[PDB]
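Read through the structure below, which is laid out as structure tokens, and then see the notes.
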Amino acid sequence: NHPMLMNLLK
Amino acid sequence: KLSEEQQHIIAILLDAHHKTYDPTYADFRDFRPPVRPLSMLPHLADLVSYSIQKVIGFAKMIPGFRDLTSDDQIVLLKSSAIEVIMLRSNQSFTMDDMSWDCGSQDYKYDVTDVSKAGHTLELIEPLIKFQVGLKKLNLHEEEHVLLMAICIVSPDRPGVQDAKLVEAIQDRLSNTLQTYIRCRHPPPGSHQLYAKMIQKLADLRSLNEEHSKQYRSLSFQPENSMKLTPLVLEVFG
Ligand SMILES: C=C1/C(=C\C=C2/CCC[C@]3(C)[C@@H]([C@H](C)CC#C[C@@H](O)[C@]45C[C@H]6C[C@H](C[C@H](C6)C4)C5)CC[C@@H]23)C[C@@H](O)C[C@@H]1O
């Protein structure tokens, strides 16, 4: 679960 | 011979790098200030957190990388981040005094600053060796960015699902690098340059292990973990 990393990838 | 596609790849990575590495270091003013027990941990955590963001930006521009799933993207960046930072940091590293010099005294980092962030010679010695060995390859910028990309897109990282795809993306980058060396890197510096560059990736895996073990320690101390950033916590665990 990686909301910030996920968000920087989007 | 460099195909048009190989040249396109190189141009993309050069530009991805120019977009994510600001050689003025102006952003460093916004970090918590360097203080010189773990006096440098707040500043160096900010520095690393900032650079994780740049590395993510660079990764996103690697040809083929956005064909990956989100999970695989995450997994590759989670395992590669610290390594790519070490690699990219070679641009500020100076052998004049084995320090990373980011434009002023305050932002000049030596081995003592690195120990003031909680590391010992367990990391610091292979890290300096690595930086000096890398510096001595005198890589063309084209080789430097290709190596960062190769580092990120490695099929044997823990957590990888579609290893065959990561491997196909990495192959195209390796073949580009092998071919660039042959066509554009004169002897004698080309001499086994590919194999030497790959050795540096093996050295990074080793540094990563050292990083993890020390980070695991530093974590079991919530008072120190409290000084990190939310990004660093999410990426390094
Ligand atoms: C980071 C870069 C630059 C320098 C890199 C340096 C010099 C300062 C000290 C660093 C950041 C080293 C780092 C302290 C090693 C490490 C580590 C992690 O385990 C650690 C240690 C602390 C606790 C957490 C968060 C961070 C502080 C990083 C995990 C490696 C690369 C070094 C400056 C410029 O070239 C941009 C480049 O991205």
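Throughout, chain A uses Swiss-Prot numbering, with the displayed residues spanning 641-650 in order.
We read in the header that X-ray crystallography, 2.1 Å was used to get this structure.
Just so it is clear, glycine is given a Cβ too, placed from its N, Cα and C backbone atoms.
Counting every protein chain shown, the Cβ of A:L645 (mutagenesis position) has 21 other Cβ atoms within 10 Å. A helical conformation is recorded for A:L645 (mutagenesis position) in the three-state DSSP classification. Here Swiss-Prot describes A:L645 to A as a published mutagenesis experiment; the accompanying note says: Impairs interaction with ESR2; when associated with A-604; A-607 and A-648.
For A:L648 (mutagenesis position), no same-chain residue 6+ apart in sequence has a C-beta under 8 angstroms from its C-beta. Looking at Swiss-Prot, the entry for mutagenesis of A:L648 to A says: Impairs interaction with ESR2; when associated with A-604; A-607 and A-645.
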